[PDB]
Structure formats: structure tokens, C-alpha cells
Amino acid sequence: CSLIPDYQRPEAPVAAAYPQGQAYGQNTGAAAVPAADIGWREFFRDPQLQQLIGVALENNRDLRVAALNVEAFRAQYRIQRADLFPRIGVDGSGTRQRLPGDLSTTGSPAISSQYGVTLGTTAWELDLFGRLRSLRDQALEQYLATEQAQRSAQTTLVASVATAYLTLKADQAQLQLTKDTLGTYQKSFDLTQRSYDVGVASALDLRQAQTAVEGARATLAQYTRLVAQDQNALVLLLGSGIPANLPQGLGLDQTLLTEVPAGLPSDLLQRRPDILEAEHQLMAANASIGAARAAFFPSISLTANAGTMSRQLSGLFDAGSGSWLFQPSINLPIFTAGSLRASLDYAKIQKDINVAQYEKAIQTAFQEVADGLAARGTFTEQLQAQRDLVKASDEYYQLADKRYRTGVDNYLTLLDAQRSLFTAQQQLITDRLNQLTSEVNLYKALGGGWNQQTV
Amino acid sequence: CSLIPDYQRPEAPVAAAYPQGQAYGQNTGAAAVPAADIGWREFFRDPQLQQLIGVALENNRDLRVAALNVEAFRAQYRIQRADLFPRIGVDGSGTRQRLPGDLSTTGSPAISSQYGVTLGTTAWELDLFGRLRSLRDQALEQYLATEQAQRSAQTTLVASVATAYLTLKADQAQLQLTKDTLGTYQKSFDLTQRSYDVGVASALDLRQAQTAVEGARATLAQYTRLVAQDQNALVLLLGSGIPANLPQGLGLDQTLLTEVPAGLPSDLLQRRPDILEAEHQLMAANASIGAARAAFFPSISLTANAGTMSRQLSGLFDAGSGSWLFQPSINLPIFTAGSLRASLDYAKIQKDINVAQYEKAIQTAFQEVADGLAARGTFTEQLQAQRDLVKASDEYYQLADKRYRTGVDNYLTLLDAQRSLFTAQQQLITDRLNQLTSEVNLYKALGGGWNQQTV
Amino acid sequence: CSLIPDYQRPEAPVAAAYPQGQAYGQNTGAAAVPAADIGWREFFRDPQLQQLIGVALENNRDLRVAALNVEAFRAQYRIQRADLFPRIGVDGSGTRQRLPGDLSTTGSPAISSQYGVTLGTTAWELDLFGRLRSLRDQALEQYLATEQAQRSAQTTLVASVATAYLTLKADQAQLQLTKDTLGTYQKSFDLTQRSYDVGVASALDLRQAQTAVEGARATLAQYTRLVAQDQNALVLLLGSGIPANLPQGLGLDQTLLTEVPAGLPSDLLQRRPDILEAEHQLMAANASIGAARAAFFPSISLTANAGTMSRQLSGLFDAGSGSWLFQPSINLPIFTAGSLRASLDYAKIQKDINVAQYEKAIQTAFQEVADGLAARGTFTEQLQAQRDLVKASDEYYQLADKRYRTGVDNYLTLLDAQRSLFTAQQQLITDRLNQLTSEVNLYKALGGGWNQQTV
Ligand SMILES: [Cl-]
Ligand code: NA
Ligand code: NA
Ligand code: NA
Ligand code: NA
Ligand code: NA
Ligand code: NA
Ligand code: NA
Ligand code: NA
Ligand code: NA
């Protein structure tokens, strides 16, 4: 017998289609190769990143713990599996007791002493109604869930390394931009100084030009720190140093990622690890019900042994000293003060908690993918508008610089043009990083980088 | 007889009144109808949000798990409650053993057998010193805490739905403002294009107008994304999709919330689910000391049954095969190597941990309410100043535009007027959102979100 | 007899020296007086902060819980140390059973009886192969780890208080600066208002002047709130209100801290609490392997008592009613269906998990110090540039101010000079706050403020 309820997977408490609106491109429906099946070696096209991810898959300590957890849960299933077989061992025994005359059969105080060397088992529970099998099946699903928890932890690490790599790259572009802009402001300042001395440029013009130089200089120190701090964060995720022999990497103006299909929401239920992790834990709670039910039914037990017993230690292995035992037992609960019902009620509550947790897991994934798809349908337009802002601002600066040196306009115009171009360029870099980070997280949200190659 | 110490609620380690100063309006004193007693249907005035909150209460999976934990702790209480009663069951027994001559009775090797079927209890602990009663009282108290934790989980969710709805509402208003602003920027640019074509407007004027357009173009795509992502976040909190027959919502310029009276700091100890939760945990720890003390006192046990016994399985239920057993036991510990007092010390340490946690819960609650009252006394003036800025910026915009089209001054004044107005209008939307959400959290901070209608 | 494997401390999986580059000062080397040994009384120069940290060390509830946790884990060590010694108690027992004809000694239905009041030990496990000692040593090292966790709890509190204090101080400077700036803008606006009524200032000049005032009015309301809420965040950390008679505090522009040496990364291995905490947890898991190994070896148990026994209750403490029992046992497991191997595998897996967690603690500590040195090597430059910017903006505002009211220039240039200076000054305060925070957090990363005076 097995009293585990028959398992049926809850229905997905989300929409059948991903959201539509001004922010969303057209829904593309089912895909033959879902994002989860696409390798990170395929998804990430930067060969420097591909190597960094490989270093991290081997040296990161968090993912190392995740791997060892699976092992630890397998071990706990191996214990629960062994509870079904008899614990057989050797039992050496000694007894020596003085008893009063009203207890000893002879009628006067006496010492009764006995010894034994026996081989067999003690309190071996026979699993007729599947109490121990249910607990084994609970322990098996918990292991299975931990295996998916590992796969989820890798998809987290992959996305983390990618984001950290791309942040360092964006901040390295911010830094080089500031160096070039400082040098340009400095050169511009030197002409203004030169003009001031000869009495053409005013004192105001000079201090305005001074403001542009000191601002850029303060910005230079910030990104110098941010770059270093981005390096430190990358090293931590790798679990070791940045390798020396790194392949030439790609630039932020190149296509760094492969475009990944959204698929259908229902794809998540078979592909996304932390949804499958939660399902396996729901299956584990279902199995535990079968153990709480078998508590109502008779509990069969057996104690048996064979060996040698004697009244004196020396007379143990002598002839005519053999001994065996057969001690079966059955126990059926009649009256518990509502105790067994509460234990079944409890296991039933634990299943419903797991239903809800599994459902929340689905609803979370839907939200995360939908967010990624809103970035996909808006960042191309935004980047293009920012590119056009940079292009217009540059033309604006060139005319402004020309009209100041000529004496047609004030320095305030050139100052406005200096700031506007510089803030627009810094922004383009940030926007590009946000678009790429969003794409990387969408990949993770669909099933991530568990596979190195495509399945 | 129980050995549970008397309970005394620790003093509230906060000030008797809420803070005063520049950021705080005058304290309101005692509240006739405390915030906790006021319904979210009374607090929230938007009928659409009210409906949406109702949808979240039935569908949100986090709150659902919270509702189930209460039942799981109730069941655990019911288990501990039952263990004060004797467990009555049916025991079937068997014993077949070979014994050598010197251990047997007969003086010669023999096989003795006995069989029994009986009805009764095994090792029933007579709770004389209240060890099991203490463990039941600990369990009941943990259940009572878990009930309070459900109320706290609801006050959180209500605040989360309100914030996610108000956030969406603001970003929608941002989106529309950006759409309108781009429209006026596009017209202005086209007027400049024509003016340049006749030789009035300069090339600089035209490119200044262009940077204004492309900048709004990038803001439009950002708010288009933000709006969509704000909807995804709300749907996750609801636990389902947005309903189809929702009533008309209210605008952000209208009165949205029924501002809640603060009351006195002491109201928190009676009404905030967070604090009441930590008190029940304290009372639960207090009860564990009763079970640790009881271990020093005599332990009373009983094994008692009645039924049938026989040398042969065939003779079990026959006439004259009747049997009973009465086997009471008492154990009083004398030497434990310090085990028992260490267990008691541990029990006493846990209560101190829980006292310290109870006090922190009150200190944290004071901090949250006070921050909410710092916002209340400052946001009135901040929004008045931001409104006045917007009005002044609109007048500044119109004069500068009028002055540019006439040729009496440059385009830089108009560009500056355009940016100041747009920046100021965006910021007003954000300030209103910061103000509203501070009020929403103030309501939760006093423990408000539990009742639908005012009690 | 102990089966605990030899403890070898894993090698540091970090670089032999802290990073170098554009953002870093030269590596100073090994320090005579390490950062961990510097007292917080020495490190924090501000006497108002020293009184506050003292208040927090005795009133903060989370540090109270952390110190009580040490007592709880110590009590847990004592409980398991006691399991090595025999539990001696007084055991009183009764027995009364009816036996049917075939089972009785008389051949007919008889009632047997047995009583006894005794003093002894039941089931005493003689720790021959060190199973119980391994469990005791496991519990010891978890106590030793909790002792280190308390030390980490303090260094965290010390940093949190210092940061909270500095943040309130920086926001007090932001508020004061805004009061000064608002008065300057209002003065300026009024003089424009007087110049407007006389047909010298235009309607454009006046509205520009107005926007500045309303803008400054809104920032005032904001900083009034942030100061209030910053006080509230500090009170929570103190576990108590702010004292009225505090010592005189130093301003943000003073020398507030002593320069703490970085040392070598290999200092952290001996001097950082949470790294040492991780090491004891690893050591504790190493000891648990000794208890898993000793499950394969013989298990000795001993039951021994002395007292009085009788057939009747009345003849208990009578002459010749004395009794004793001596019952040695030895168990050796032979067949387990892999059970003991799985339990040994589990212990070994847990040790491997603690190795990875110990290696991660070192890698994490490396990141935090390296980021702290990157802040050290860049903030001097940033703040120098920002100070020079403030000065240049100051000269700029003064020139722009006179140039307007003399009729030489227009208000827009004055307006822009006002924005630049006010923004410049606000950013200088923020950069000062962040420079100081980084130094505060660096001190904590190296091993923090456990010692009051320098060691
Ligand atoms: Cl309102
Ligand atoms: Na789709
Ligand atoms: Na970092
Ligand atoms: Na999920
Ligand atoms: Na409302
Ligand atoms: Na709950
Ligand atoms: Na949406
Ligand atoms: Na505008
Ligand atoms: Na309700
Ligand atoms: Na100290």
C-alpha cells in the first residue's frame, strides 16, 4: 500500500499571451528552440565574456555551495532509502543482578547472571502502508528540487557576470570620454586665458571657462574610482583574478548579444528552473501526506536475532548454547486526542502553501519576462533619439565655439553647448548599458544560461 | 501545578510623544478612532483602487501563504494539546525464542513462545508539574503570533497595491505631459525653420530648437517603458489580471486619501500587528521556561493495558485467556553534569532575546511613524513651492517665446524657459507621488490596513 | 578513540596584495598597529560621535540580541558536554500483571507483582570512539563562531551610527546653505522688483528672479524633512533618544578621522570577525565528521543501579530487600543499506560547504577593502576639483551679479551663475559625505571598531 495522493499540476494563474501595448512589439508565439535551450556560448557573442563566464562557472563560491547542496540532499535521500531495510548488527550483552527472596524463585536472595553474543535486528519497521516509502519519496523530490535550484543559481551567476562585465565596459567608456572632454575644455580654456590677457575676453568669460574645466576634472576622479570598483566586483563574481591572456573583446557599438525568442508564457513551466524547483517541492509536500495518512494504519515491526547465550562468559560459544529470537509486533492507534488528524491537517496545509508558492513562482516569471519585453520594444527608439540628441548637440557646440571666438555671441551659449553635449554623451552610454542589461536579464528570466551549448 | 513565571509587558523604550520641530506639525494627542481601526475603504477614496485592493486580498499568493501559516501553527498547537492525554491503541505481540538449558527453566534446551493482543496506553506522561502544559502554552502563543503576522502581511500588501497603483498613475501623467511637450517643441522648431529660411533666425537658433525636440523624444520612450513596467508590477501584486468592469479612477490633482490621525506612541503597543506579534513570541518564550523548570521535578509515567495472552496464537481470544498490565514509573534526576540548568539558562536567554526583539519592534515602529510625520509637515510647503515654480515658469516661458519671435532677444532664453518648465512639471508629479506614498506608509505604520470598514 | 580529521586552514583565494592602478595609492605594506587594533575612541575624532557610539553600544537591541545569542550557543555547548557523563537519578517502578493459566508459574491464572526504588543510570553511552566528544567539539566551535559574530555585529553598529551621524550632519549643512541661498535670492528678487516698477527691469527679468526663489523654497522644505528623518534613523540605531547635553561636535570641513593603514590582505585572516566566524563554523563541521565516522565503530552502553526491590509495596525498605543491576552492552553495525555511508558523506559535504563559505568570506572582505582603497585614492582629487569649482562659480556669480544691476548684462547670466554655485555647493557636501562614509566602511572592512581604546 501507498497513500500518497495522485499528483496533478496546478494551472498557471497568468495570461496566455505576453502583454501588448505601445511599449511592446508584436507577440511572436511558440519557438522551436526556446531561450532556455540556447547556450550562453551562443547568446553572448563577446569571446572575452565567454571566457570570463567559464572562469566564474568554476571558481565562484556561491555556485560551488549550490552544487554541494544537491549532493547533501541526495545523501539525505540515501538515508531515507536505507530506513526500509533492516539494520543488522552484532549485539554483545551482559547482565548480573541480585534479587531479594520474594522475587527470586528459590525463596532466598540470589544473583542471576547471563551473557550473550547475538546477530540480528532491532525495531525494524515493515512498510506495509508506505509510511517510510512516502518519506523516501518526499526526500527524493527535495533532492530533485535542489538540482533545479543549482540550475537556477547558474542562470543567476551567468547574468551577474555579464552585467558586471558590461558595467565595467560602460564605465571605461565614460572614463575615456571624460579624459577627451577635459583635454578639449583645457585647450578651450587656454585660448580664453590668452584672449583675456590681451584684453579681448572678459573676466566673466574666463571664470565660466574655468567652471567647465573643474567640473570635468571632478567627473574624471569619479569614473576613475567607479572603473576600479567595477573591476573589484567582477573579480568577486569570478572567484579569482581577471585572466591575463584574454581574447580581444567587443565594443558597446557592436551587437554583443543574440536576439532570443520570447516564446509563450506556458513555456516557462517546463523551462524555467525556479518554477520547476517549486513544482518539485510541491510534489515533496504531496508525498508527505502519504506518511501522515499511514500513521492511522497499523504499524508492523520485527525484532529477530540468532547467536549464543550463556550464564557464564566462558560458556558462551560452547555446544548446546545456541539461541534465536522472533519478535514481531503490530500497533493500531484507536484514540489520540485529535493528534493524528492534526498531523494530517498539517501535511495538507503544507501542500497548499506549496501550491501557492508554485503559483507565485509562475506570476513572478511572467512579470520579469514582460518587463524585459517592454525594454525590447522601447530601447531602440530611445537610443536613436539619444543618438540624434548627441549629433544635434555636437553641431550646436561647433557653431557656439565659432561665434564666441568671433565675438558674435556671449560665452554663456558656448557653456550651455559644452554641458549639453557632454551630458547627452554620458547618457547615451548609460542608456546602451540599460538596454543590454535588460536583454541579459530577459534571457535569465526565460530559462537563463544553464546550457553552454544549444540543446 | 505549572512553573511558568508571571508575564509582565516590558516598558516601551520610546518617547511619550512624537517629535517636534521645523518638519513636524503640532502633535494631535489621543486619537478617538485610531488609524488601525479605520477601514481601507474609508482611507482610500478612489473607487478603482478599492476594487483593486479587494482583488489582491483574495488572489495575492504571499497573503495566501500567510493565511495558511496560521492554520499550520493552529494544527501544531492541536498536536501539543493532545499529548496531555493517554494514547489508546491495539498492540499485537509475538515472541518465539530458543534458550539453552542453563538459561531456560527446564534445565534443558527449549523453545518458549507467547502471544498477546491488548488495548491501552504505552508510556503516558502524567503532567503533574506542567511540563507538557508549558509546551502547549508555548504552541498556542506561537499560533497567536502567526495570526498577528497575517494581519501585518495584509497591511503590507494594501500599502504595496496602493503604491503600485499611484506609481503607475504618476508615470502615465508623466507620459502624457511628455507627449504634449514634444508637440509644442515640434511646432516651435518648425516656426524657427521657416524663420531661418527667410534669414531672420540663425543656424544656431535652429539647432538649439532641435536639441529640445530630440531630448523630449528620448524621454517619451522612457516613460512609455516605465508605464508598461508599472502595470506588470501591479498585476503581480493583484494575483491576477486587471478586472474588466472597474469604476472610474481619480486624478492626482484631486483629494485621494483621508489623512489619518497619528494618536499617541502608546497606541502602537495595542494595535500594530508587528508589535503584538513580537509580544506573543515573548509570551511563548516565557512558557518554555515552565517546561525547563519542570525537568528538575519528578517525571511520572504509566503503561496500562487489558486483553488476552497465550502460549499459542490459537488460544488468544479464548475463555480464561484474560490479561492486564499496570506499570507506573517515577524518575527524579539527581546528577546531570549540569545538563538541566543549561537547558533552563537557554530558556531564560531566549526570553531575553524576545524582550529585546519586542523592544526593537516598538523602536522601529516609532521611527516609521515619525518619518511619516516629518513628510506630512513638509510636503504641504514643498508642493506649494513647486506649484508656484510651475506657474512662474509658464509665465517665463511665454514672455521669452514672445520676445524671441519679435527678435528682441536670443533663442537661449527660450530654450532655458522650455527646459525649466518641463523639468518643473515632471518634478511636481514626482513630489506628489512622494507625498502620497509617505501617507500610504504612515497608515500602514500605525497598523491601519486590516479592516475593510471602520470598527 | 577521536575520529576527527586533522584541521588544515585553506589557503587565501585572493591576491597577495591589494589592487594597483590610476585609482590607487601605492601599497603601504604590513602595518605595525593593525586597523583592527585601533580604538573607535581613537579613530573617530568627534567627541559628540564618541558619546553617541557609547549610547548605541549599550542601548541598541540588535547588539543586545547578538550578545545573548552567544549565551544561548554556550548553553548548547554545555548541554552536549554533559551528555558524556552518566545521568544519575532516583527511579521508582511498579509492575502488576495478570497472567493466564498457560503463562503463569503456577499453571493457573495468577497475578505477578514487582516493585523497586533505585538509584542509577539507564543507557549510558561510554564514549570509546569519541562520538559524543565530536558532537561536543562541534557545539564548542559554533559557540566560538557566535562569539566572533558578536564582534562583527559591533563593528557593523559602530559604522552604522557613524554614517547616520555624518548623514544628519551633511543634511544640516544642506539645510543651512539653502536658508542662506533663499535669503540671497529673495534680496535679489526684491531689488529687481524695485527696478521693475521704474521701467528698468523687464517682465522677463522679474519672472526669472521669481523662479529661483520658488526653486530654493522647495529645496528648503525637502532638506527640513531629510534632517528630521535623519534624526529618526539615528534614534533607532541608538536604541534611545539623542541626549540634550552632548559635547561640542566638529564640522564637516574639519579632520574627523585618523588615517587607518590598509595592511596586507593576509591580516584579514586573523583580524576580521566574520572571517574568523566562518573559520569556526568550518572547524565545527570538521568535528561533525568525527561523529559520523564513530558510527561505524562499536557502541558501548551501560545500565547500572542499586536500591531496594520487593513483591509488595509495604516490604520495600526492609532488611534483605537490597538489589542491584549491572548491564553492559556492545553494538557493532554490520549491514546498513548504505545508511551510515550517506551520513558520513553528508558530514563531509557540509565541511566542503563551509570551506567554500570561508573562501567566500575572504573574497568578499577583499572586495570591500579594495573598493575602500579606491575611494581613498580618488576622493582627495575629486573634492579638490569640486572646491575649485565652487570658488570659480563664486567669482562667476559675483561678476554676473554686478554686471546685471549695472546694466552691462542680462538676468539669464546671473540666473545661470546662481544655479551653478548652488548646485556646486550641494555636490561638495555630498562628495564630502561619501568620502567620509567610504573611510568609515573601510575601517569596518579591515576589522572594525570592536576595541574602545587602541591595543
Ligand atoms: Cl490627497
Ligand atoms: Na509570445
Ligand atoms: Na564594487
Ligand atoms: Na519564478
Ligand atoms: Na485613493
Ligand atoms: Na502568518
Ligand atoms: Na503591461
Ligand atoms: Na516646456
Ligand atoms: Na479586509
Ligand atoms: Na567597545
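Using the numbering of Swiss-Prot, the residues shown for chain A are 18-472, in order.
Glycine is treated like the rest: Cβ placed from N, Cα and C.
In Swiss-Prot, a published mutagenesis experiment is listed as A:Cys18 to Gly, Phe or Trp, annotated No palmitoylation occurs. The protein functions normally in antibiotic efflux. Record note (Swiss-Prot) on the mutagenesis of A:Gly216 to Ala: Abolishes complex formation. Under its mutagenesis entries, Swiss-Prot includes A:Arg420 to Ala with the note: Abolishes complex formation. Under the heading of mutagenesis, Swiss-Prot lists A:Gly424 to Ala and annotates it as follows: Abolishes complex formation.
Known features from Swiss-Prot, placed on the structure.
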residue  : record               : Cβ contacts under 8 Å, 6 or more apart
A:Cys18  : mutagenesis position : A:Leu145, A:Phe146, A:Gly147, A:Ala311, A:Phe314
A:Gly216 : mutagenesis position : none
A:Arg420 : mutagenesis position : A:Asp426, A:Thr430, A:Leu431
A:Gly424 : mutagenesis position : A:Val217
Mutagenesis positions among A:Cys18, A:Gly216, A:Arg420, A:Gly424 whose Cβ lies under 8 Å from any chain B Cβ: A:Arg420
A:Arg420 (mutagenesis position) - helix vs strand vs coil (DSSP): helix
Filtered mutagenesis positions, from A:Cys18, A:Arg420, A:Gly424, whose Cβ is under 6 Å from an atom of ligand 3: none
